[PDB]
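J.: My questions all concern the structure below.
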Amino acid sequence: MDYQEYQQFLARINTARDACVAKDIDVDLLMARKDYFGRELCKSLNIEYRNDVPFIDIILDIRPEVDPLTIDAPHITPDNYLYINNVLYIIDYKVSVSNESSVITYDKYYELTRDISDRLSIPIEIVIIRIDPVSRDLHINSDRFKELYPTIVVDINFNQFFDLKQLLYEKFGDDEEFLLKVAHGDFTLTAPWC
RNA sequence: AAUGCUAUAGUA
């Protein structure tokens, strides 16, 4: 997406010659893909575009009558929040074909948000929106969320991101250290010293 | 004011 961003990414690719630099470019490309998907979903769903807002900020957003200092909320950053009919929905954007990666997120959010739900007495429902990049389709974890919007239709294809990722892999396919780094998260360790 | 991965005689 975008032409200036595409040019900046291409300039970053050409000068890149180290495994850590390539890993950083890959991480930023995945983050940009997530940003594209989140912005498009926010535009389609007619809700404000937010990303990783603090939970306590949401608490003061929905009910600005309780003291923020006294309340104790989990430090996770929800991608988005939606308040309707005395129910708060925690929205998390995911761009993967793996249901397991998002059910892990669902369980962690549920076990964390149950304390806040008892303390405030608002039932906190967690929804994870999942899109498969290879074939555009939308999967919703929460039945209530899909009930709120009878149809879920976005028109997005990640052809730009896939081609640049393929170019990056082609440049650094020989680099074994790069292949090790992309396997795990942002925390990178080199080859073992023994 | 500032923002680029390699930024690379003295003190105990």
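Looks like electron microscopy, 3.6 Å, at least that's what the header says.
Keep in mind that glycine also has a Cβ here, set from the backbone N, Cα and C atoms.
According to Swiss-Prot, the protein carries these features:
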- A:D52 to A: Complete loss of nuclease activity (MUTAGEN)
- A:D52, A:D79: Mn(2+) 2 binding site (BINDING)
- A:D79 to A: Complete loss of nuclease activity (MUTAGEN)
- A:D92 to A: Complete loss of nuclease activity (MUTAGEN)
J.: Tell me, by DSSP, whether A:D92 (mutagenesis position) is helix, strand or coil?
T.: strand
J.: May I ask for the distance between A:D79 (mutagenesis position) and A:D52 (mutagenesis position), taken between their Cα atoms and rounded to an integer number of Å?
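T.: Given the Cα positions, A:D79 (mutagenesis position) is 4 Å from A:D52 (mutagenesis position).
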J.: What is the Cβ neighbour count of A:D79 (mutagenesis position) at a 10 Å cut-off, with all protein chains included?
T.: 19
J.: Rounded to a whole number, how many Å is the Cα of A:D52 (mutagenesis position) away from the Cα of A:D92 (mutagenesis position)?
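T.: Between the alpha carbons of A:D52 (mutagenesis position) and A:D92 (mutagenesis position) there are 9 Å.
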